There are 2 protein chains.
Amino acid sequence: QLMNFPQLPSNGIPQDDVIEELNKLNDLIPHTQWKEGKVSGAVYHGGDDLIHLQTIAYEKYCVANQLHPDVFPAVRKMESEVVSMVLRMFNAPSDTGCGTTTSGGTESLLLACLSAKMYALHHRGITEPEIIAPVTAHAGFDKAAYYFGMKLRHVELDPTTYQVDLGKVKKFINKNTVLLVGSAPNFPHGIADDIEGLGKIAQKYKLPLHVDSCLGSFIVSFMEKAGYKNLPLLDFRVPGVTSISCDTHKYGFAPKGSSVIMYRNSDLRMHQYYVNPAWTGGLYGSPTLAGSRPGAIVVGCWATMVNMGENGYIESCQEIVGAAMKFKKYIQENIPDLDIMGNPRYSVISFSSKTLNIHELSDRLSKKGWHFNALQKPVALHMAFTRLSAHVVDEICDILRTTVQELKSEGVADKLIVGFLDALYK
Amino acid sequence: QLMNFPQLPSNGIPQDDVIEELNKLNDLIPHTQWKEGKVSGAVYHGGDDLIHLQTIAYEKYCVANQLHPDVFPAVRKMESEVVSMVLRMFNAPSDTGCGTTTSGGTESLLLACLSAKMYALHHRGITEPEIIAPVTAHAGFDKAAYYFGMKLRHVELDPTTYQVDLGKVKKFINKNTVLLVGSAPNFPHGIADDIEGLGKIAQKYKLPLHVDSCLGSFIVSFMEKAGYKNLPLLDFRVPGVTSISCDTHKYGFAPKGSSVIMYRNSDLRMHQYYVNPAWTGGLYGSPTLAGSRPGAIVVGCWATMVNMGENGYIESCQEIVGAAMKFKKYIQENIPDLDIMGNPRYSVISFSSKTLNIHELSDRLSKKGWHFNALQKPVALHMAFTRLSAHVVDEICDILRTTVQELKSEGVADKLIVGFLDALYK
């Protein structure tokens, strides 16, 4: 049995008695087997070898804190490089094309939102900021409206392609609209909204255009280098594109808790910064929303991108997307009871069904240890393909079986969410 | 010479060619010698042995993501423990006394602010939130007002004790006031504001009381167990105390990027959470402000607190504070040209001088490789004692020498800060 600690021990336990417990924890208390590619997301690589790299890199820069460039210059140099490499993947202006680093993919979105808020509030003085984005967007956009007190307006989609209706959005352009969003790809259905034709509308109403490539990251960019044709534009080559998010801790396989927000020029990110010279403790200047920052993490991110190179994320994209498509084809050819959502061109595959109760089906799967992300409006579920789940041949026959087992069988919910949040500390 | 990367390499370089570069970086590009205890802050421990622990712990839980408790349960169990141990250090109600974990010490402050904003906006419906705090507070409080659009009102201090004037604050109690802050200790001067007598005023105007112990962390709490007398109350034993911040990545020696925010009951933190069931991608529920979170970091934090135990942070407090006091005494007995700021009872020591130009003095030191935090209003400087700088006997004779070398010698600055922020990516 493993020992728990309601409070600090009388005497500190040796390092040896610790790692033993660090293993007792992994070995004992059961969990979802991500190592066996049974989770849609969470772990995106899992390679014992890769982990070891970012582990020793962690050790080298364990104390690193981006708050102090004068003390940790190498970390500064490695960030300027990371952002630089990511900028080239999305073909940002080699001239004014700047960028910045963030923690989670969520912080990246909030910084693009704060950028537009304090921008339109500087060139238009909008006292009532208003952000508009697809319903298929990410909760990261729904947070910004809550925190910054902005007005978030959801826009419905095209029932056929499941993309975004570029017409309904026009009906929402106001004197308060500060930015328009285009998830590419979105989290729910993994389908890139019309971006190539969205960099034209942005130019019309002089509004900032943000692309939520947090999920796409190192897949969408390499779709072209992987040898895939008929692919829209999802980046700065689209003149109407302002900012672009990208999670390196996702499909970059970088240490969890590392993403990047990009811009077309510096005067934009200027509005995402915080400046307070008046402060007595000195004169703060957070490039992001955080004070002290985990230097090691970004270093581990820098090391993976080099160890992988441009050739790595190709053999990565080809593999991941390769499986996602094989998956899609199998649930079309076989498993006739399922319905693909739109035309997933990438590594994320979504689907639904009116013949079966998808809600119960999900439970039938989770009971077998396989966890698909449960969706709503419409009620569905998907599988974000990772290197681990890239061993798909198994869970294709698995889902068919489960579907075979299905057909062979004759109020304010706001208060509930808070409950399982408090339950994370007992 | 070290190789730089404007973009991803043609072919990924072997792990071996990476760690070599990871060392070339440390070895080559010069930096401030924190290992020699020449930095007031940044690195708080630096122990090769300790680092190794949190390094292998990192490896065990490298993929860990707090977004998925069902996948990483051990991380859940270790967080519930961490918060639990920290709660006991500050003597929170063993009944309703709850808590939560955060990234940087900054996020912890913002969550206490959002807590009060969405609280007074729920029980009083205050459309114009108003936060009041000492000028000696932290920039973390100045950020919340900027992001959440709250009104931050600074309050001056007592010219003699350098604490906070509990009278001037009374003159600011409004129908918009949502919380009062009490830095303990503050960053600028490392002097704990009157908290023992501040838990009485909080009860008067039924306002939430937040203690910024982000800097004090594992020092203030252990001041009593270290064998020190005549110590005010800086925690929940003060009935008027609502929330309390604490940076574990500071004096806890935990992996950088880990702090904790505490409450007296759950209904408080309830307001710091984010809830969005309406979201189509599912039903988000961020306990903090972040999406995906670095599980490894909190695990490394959990491992240090156990390896240290309650006996570790005593031999820690006794050592750190021991040096800070020896430092203070030496600049009083010797170095008659300096003036201690108030009565620093802890590990942080601040001072000033009218005889010498402190600004130039700071430069004289930084030129010798010794970096003290430059302060303003009043123009001064301090030294936050870490385990490394806890070898003080040296830099006491160093500062005297530098002072000896001193006396032996016959517009909108807002636009400037943004400059050195953009310069972090070239």
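All residue numbers given for chain B refer to Swiss-Prot; the residues shown span 131-540, 564-579 in order.
Header says: X-ray crystallography, 3.2 Å.
Placed from the backbone N, Cα and C atoms, the Cβ positions cover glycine too.
Listed in Swiss-Prot for this protein:
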MUTAGEN   B:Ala172 to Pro  Loss of enzyme activity
MUTAGEN   B:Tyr174 to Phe  Mildly decreased enzyme activity
MUTAGEN   B:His198 to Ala  Decreased enzyme activity
MUTAGEN   B:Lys380 to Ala  Loss of enzyme activity
MUTAGEN   B:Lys386 to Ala  Loss of enzyme activity
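Swiss-Prot feature annotations superimposed on the structure.
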{"residue": "B:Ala172", "record": "mutagenesis position", "DSSP (3 states)": "coil"}
{"residue": "B:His198", "record": "mutagenesis position", "DSSP (3 states)": "coil"}
{"residue": "B:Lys380", "record": "mutagenesis position", "DSSP (3 states)": "coil"}
{"residue": "B:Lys386", "record": "mutagenesis position", "DSSP (3 states)": "coil"}
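Annotation for B:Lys386 (mutagenesis position): same-chain Cβ neighbours under 8 Å, separated by at least 6 residues, are B:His379.
Neighbour counts of Cβ atoms within 10 Å were taken for the mutagenesis positions B:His198, B:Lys380; the minimum is at B:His198. Put simply, B:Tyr174 is the one of the mutagenesis positions B:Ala172, B:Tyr174, B:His198 whose Cα lies nearest to the Cα of B:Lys380 (mutagenesis position). Between B:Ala172 (mutagenesis position) and B:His198 (mutagenesis position), the C-alpha separation comes to 31 Å. Calculated from the flanking Cα atoms, the unmodelled 23-residue segment between B:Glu540 and B:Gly564 spans 29 Å.
Each residue contributes its Cα atom, and for B:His198 (mutagenesis position) and B:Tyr174 (mutagenesis position) these two points are 31 Å apart.
Its Cβ placed at the centre, B:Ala172 (mutagenesis position) has 23 other Cβ atoms within 10 Å. Note: B:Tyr174 (mutagenesis position) has non-local neighbours B:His379, B:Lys380, B:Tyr381, B:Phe383, B:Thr516, B:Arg517, i.e. same-chain residues 6+ apart with C-beta under 8 A of its own C-beta.
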